[PDB]
Amino acid sequence: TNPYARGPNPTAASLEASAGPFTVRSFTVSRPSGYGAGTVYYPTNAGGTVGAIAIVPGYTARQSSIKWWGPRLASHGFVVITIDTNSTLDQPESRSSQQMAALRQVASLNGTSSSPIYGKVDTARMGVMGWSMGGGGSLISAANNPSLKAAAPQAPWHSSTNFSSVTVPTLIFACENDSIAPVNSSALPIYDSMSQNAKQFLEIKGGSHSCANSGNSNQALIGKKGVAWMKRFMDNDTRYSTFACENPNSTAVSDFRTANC
């Protein structure tokens, strides 16, 4: 039996719902270590230790843009830290460093007896997500730290599209009508560069650059896919293999690709 499996067997309905099975609480990081600010979301009633995920916004943006992932993922059995960067104008390499610093501080808090997440984290199982430059930072993080278990950036933005070094299972959310980081010059070339890993491409039909942000109108589908990918790869949880790897065959998806899943 898989020691990392948490929660009831998934259904499409349970993964499309606003909340998973676990109760979620959150706190503000008192003294952020290597990044600007953070909120930690965590399950209060998981049956074991859970992996941790660090999420980074885009240029000019703050936690609000990516906050919805905090409760959505934590309610399925993850500790999620959403960050503000040291500067809203930080570039992808700095964003990646700050994302990894946030994961490090989650590990610090797991070993800090006063913290609400004391002993709640399996520090060997971690994932990275983020929007635009924060998505590029997620891909840099994965390239530089292949022990990361999963990556799921959204509408990624990076000066290079060559991520052939990435061996981490990577799901790329993309937005069809993105005019900031057009799919044809950013998200798709990034996807196509990745040759060694489980990978997936999910493009939201008609989506603007903010199509996977807080307040999007596709939270059932996007949330199902993000949770399923993290469950399958961070928890080795093959109960999620079909949800993670399937084409959802959805009229809301204008481009779907997957390989080695």
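Numbers in chain A come straight from Swiss-Prot, and the residues shown are 29-289, in order.
Cβ coordinates come from backbone N, Cα and C, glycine included.
Taken straight from Swiss-Prot:
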- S160: active site, nucleophile (ACT_SITE)
- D206: active site, charge relay system (ACT_SITE)
- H237: active site, charge relay system (ACT_SITE)
- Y87, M161, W185: poly(ethylene terephthalate) binding site (BINDING)
- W159 to H: Displays increased enzymatic activity on PET bottle and on BHET. Exhibits improved PET and PEF degradation capacity relative to wild-type PETase; when associated with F-238 (MUTAGEN)
- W185 to A: Exhibits highly impaired PET degradation capacity relative to wild-type PETase. Also displays decreased enzymatic activity on BHET (MUTAGEN)
- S214 to H: Displays increased enzymatic activity on PET bottle (MUTAGEN)
- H237 to A: Loss of enzymatic activity on PET bottle and on BHET (MUTAGEN)
- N241 to A: Displays decreased enzymatic activity on PET film and on BHET (MUTAGEN)
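Of all the recorded positions in the record (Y87, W185, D206, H237), the one with the smallest CA separation from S160 (active site, nucleophile) is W185. Fewest Cβ neighbours within 10 Å among the recorded positions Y87, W185: that distinction goes to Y87.
For the recorded poly(ethylene terephthalate) site, residues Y87, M161, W185 set the reference point as the centre of their Cβ atoms, and the other residues of that chain within 8 Å of it by Cβ are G86, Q119, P120, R123, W159, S160, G162, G163, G164, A209.
Within the set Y87, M161, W185 that the record links to poly(ethylene terephthalate), no two Cα atoms are more than 10 Å apart, and one pair reaches that distance. Of all the recorded positions given, namely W185, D206, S214, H237, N241, those whose Cα is no farther than the 10 Å limit from the Cα of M161 (poly(ethylene terephthalate) binding site) are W185. Of all Cβ atoms in the protein chains displayed, 29 besides its own lie within 10 Å of the Cβ of the residue listed as 'active site, nucleophile'. Within the same chain, residues at least 6 positions away in sequence whose Cβ sits under 8 Å from that of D206 (active site, charge relay system) are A183, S214, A215, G235, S236, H237, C239. In this structure, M161 (poly(ethylene terephthalate) binding site) is part of a helix by DSSP.
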